[PDB]
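Okay, so here's the structure we're looking at.
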Amino acid sequence: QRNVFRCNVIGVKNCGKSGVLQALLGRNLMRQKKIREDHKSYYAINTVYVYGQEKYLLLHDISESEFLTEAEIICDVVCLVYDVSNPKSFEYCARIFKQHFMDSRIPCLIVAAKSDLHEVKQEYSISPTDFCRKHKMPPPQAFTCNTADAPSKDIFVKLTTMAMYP
Ligand SMILES: Nc1nc2c(ncn2[C@@H]2O[C@H](COP(=O)(O)OP(=O)(O)O)[C@@H](O)[C@H]2O)c(=O)[nH]1
């Protein structure tokens, strides 16, 4: 029936959440810097085709906080973003997941953002891939909006599909 799926994008400050939203709007990192708006938008929506069917993904950029409200938790799919160049970024995703999403039926996708940069060891007891396995998530999906042309919309197809068939 419904073809608009809500996705909460979660991660530490400057882990690249805003970049993910802008990428859904077809803007790479270069154009994101050229753009100047009166106010930054923490929501973004765009068309996402799944199996030839027109769907829409509504992204909600959740700014970093030690605590999330039920308003920031309810969604069709959660996108946990960490920065491959920030060794402290994944711990936040893992903590938020266990605290708010582990005991729910909301599908979760982990995104390794800024994949264009050089990977560093994450300061967490578990590796990102092991964490996904333990909690029955897909593998961490590499992502970058730092491209010559429009960023790849692969993660958005994935997020939308996961939301469709929870
Ligand atoms: N190299 C690189 N830098 C990025 C990427 N995405 C964001 N950044 C930079 O990382 C910083 C934080 O990004 P932003 O999207 O504002 O993070 P947010 O605070 O989580 O929304 C900015 O200086 C961005 O230009 C990416 O894919 N690659």
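In order, the residues displayed for chain A correspond to 415-580 in Swiss-Prot numbering, which applies throughout.
Note that Cβ sites are derived from N, Cα and C of the backbone, with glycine treated the same way.
Now, the feature entries from Swiss-Prot:
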BINDING   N428  Mg(2+) 2 binding site
BINDING   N428, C429, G430, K431, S432, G433, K447, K528, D530, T558, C559  GTP 2 binding site
BINDING   428-433, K447, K454, 477-478, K528, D530, 558-560  GDP binding site
DOMAIN    416-579  domain 'Miro 2'
MUTAGEN   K427 to V  No effect
MUTAGEN   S432 to N  No effect
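Among the recorded positions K427, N428, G430, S432, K447, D530, the ones whose Cα is located within 10 Å of the Cα of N560 (GDP binding site) are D530. The secondary structure of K447 (GTP 2 binding site), as reduced to three states from DSSP, is helical. A distance of 7 Å separates the Cα atom of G430 (GTP 2 binding site) from that of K528 (GDP binding site). Non-local neighbourhood of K427 (mutagenesis position): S477, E478, each in the same chain, at least six residues away, with C-beta under 8 Å from its C-beta. Distance between Cα atoms for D530 (GTP 2 binding site) and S432 (mutagenesis position): 16 Å, as a whole number. Annotation note: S432 (mutagenesis position) sits in a helical segment as assigned by DSSP.
Recorded residues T558 (GDP binding site) and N428 (Mg(2+) 2 binding site) have their alpha carbons 14 Å apart, per Cα-Cα distance. The binding residues for GTP 2 are recorded as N428, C429, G430, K431, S432, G433, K447, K528, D530, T558, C559; their greatest pairwise CA distance is 17 Å. Recorded residues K447 (GTP 2 binding site) and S432 (mutagenesis position) have their alpha carbons 11 Å apart, per Cα-Cα distance. In this structure, the C-alpha atom of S432 (mutagenesis position) lies 12 angstrom from that of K528 (GDP binding site). Note on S477 (GDP binding site): other Cβ atoms within 10 Å of its Cβ, all shown chains, come to 13. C559 (GTP 2 binding site) sits 7 Å from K528 (GDP binding site), taking the CA atoms of both as reference points.
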